[PDB]
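**Student:** Before we start, here is the structure in question, set down as structure tokens.
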Amino acid sequence: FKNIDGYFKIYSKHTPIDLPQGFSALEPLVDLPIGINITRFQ
Amino acid sequence: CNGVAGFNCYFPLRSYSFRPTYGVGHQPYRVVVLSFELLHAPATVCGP
């Protein structure tokens, strides 16, 4: 999750298998023109 | 006026009672107003 230049960007990746080894890039999923201020999440 | 009509107590509404028999400059006009915003913004709405 990133928030830059008034845009919210979400990248995602899924895999069927403590964190595993190996390399696997994440592909872009969604961009949103929301333009708010973000400081905390849950 | 204790919530009742009377002298100096007028209901602030008035009816139109539109009829097809009025003059040309008397029938109701259907009006719309479109307002834009020319500023720096994400610019969600844009033309074809």
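To match Swiss-Prot, the residue numbers of chain A are left as they are there, and the shown ones run 194-210, 215-239.
Structure method, as recorded: electron microscopy, 2.9 Å.
Including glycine, each Cβ sits where the backbone N, Cα and C put it.
Straight out of Swiss-Prot:
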- A:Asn234 to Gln: Increased resistance to neutralizing antibodies (MUTAGEN)
- A:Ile210 to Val: In strain: Omicron/BA.2.75 (VARIANT)
- A:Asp215 to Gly: In strain: Beta/B.1.351 (VARIANT)
- A:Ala222 to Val: In strain: 20A.EU1 (VARIANT)
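Are these features on the surface or tucked inside, and what touches them?
**Tutor:** Secondary structure at A:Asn234 (mutagenesis position), taken from DSSP and collapsed to helix, strand or coil, is coil.
Its Cβ taken as reference, A:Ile210 (variant position) is surrounded by 5 other Cβ atoms within 10 Å in the chains shown.
The Cβ neighbour count for A:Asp215 (variant position), using a 10 Å radius and every protein chain shown, is 2.
Packing around A:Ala222 (variant position) is summarised by its Cβ count: 6 other Cβ atoms lie within 10 angstroms of its Cβ, all protein chains included.
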**Student:** Express the distance between the Cα positions of A:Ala222 (variant position) and A:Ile210 (variant position) as a whole number of Å.
**Tutor:** 16
**Student:** Check the DSSP secondary structure of A:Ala222 (variant position), expressed as helix, strand or coil.
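**Tutor:** For A:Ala222 (variant position) - judged by DSSP and reduced to three states - the answer is coil.
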**Student:** What does the structure give for the C-alpha distance between A:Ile210 (variant position) and A:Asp215 (variant position)? Integer Å is fine.
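**Tutor:** Checking the Cα atoms of A:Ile210 (variant position) and A:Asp215 (variant position) gives a distance of 12 Å.
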